[PDB]
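Undergrad: First the structure, then my questions, so here it is.
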Amino acid sequence: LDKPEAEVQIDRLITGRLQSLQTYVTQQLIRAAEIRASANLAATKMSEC
Amino acid sequence: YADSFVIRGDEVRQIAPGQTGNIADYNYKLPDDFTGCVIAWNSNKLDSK
């Protein structure tokens, strides 16, 4: 493709791939919160049990 | 900056960003991010012999 045409197709690929990374990170932050809570419970049980 | 030259009618399409050809490649090349205006007119009455 000629530059001005390629730029359109490339822009779509960059947006899609960057958006995919954003989705991945968001899900990891949410999962991290769940694991942190579990770790805190485990730490409490170690101390009290 | 005003760049002046004479070419054939069929070569007029080469005076543009992203284009290739024996004018675009060996005589007068514009950058892909070219900013400016291209003006052309038929000079057959003056230049042809």
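Since chain B takes its numbers from Swiss-Prot, the residues it shows come out as 396-444.
Per deposition record, electron microscopy, 3.1 Å.
For all residues, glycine too, the Cβ spot is worked out from N, Cα and C.
Listed in Swiss-Prot is the natural variant B:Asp405 to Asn, annotated as follows: In strain: Omicron/BA.2, Omicron/BA.2.12.1, Omicron/BA.2.75, Omicron/BA.4, Omicron/BA.5, Omicron/BQ.1.1, Omicron/XBB.1.5, Omicron/EG.5.1; complete loss of interaction with host integrins. Variant annotation in Swiss-Prot: B:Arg408 to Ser, described as In strain: Omicron/BA.2, Omicron/BA.2.12.1, Omicron/BA.2.75, Omicron/BA.4, Omicron/BA.5, Omicron/BQ.1.1, Omicron/XBB.1.5, Omicron/EG.5.1; the structure shown retains the original residue. Quoted from Swiss-Prot for the published natural variant B:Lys444 to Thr: In strain: Omicron/BQ.1.1.
Help me picture these features in the structure, burial and contacts included.
TA: B:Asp405 (variant position) counts 9 other C-beta atoms within 10 Å of its own C-beta, drawing on all protein chains shown.
DSSP assigns B:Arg408 (variant position) to a helix.
In the three-state DSSP assignment, the secondary structure recorded for B:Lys444 (variant position) is coil.
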Undergrad: Cα distance, B:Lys444 (variant position) to B:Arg408 (variant position), nearest Å?
TA: 24
Undergrad: Could you say which of the variant positions B:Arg408, B:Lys444 has its Cβ with the most other Cβ atoms inside 10 Å?
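TA: Within the set of variant positions, the most crowded position is B:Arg408.
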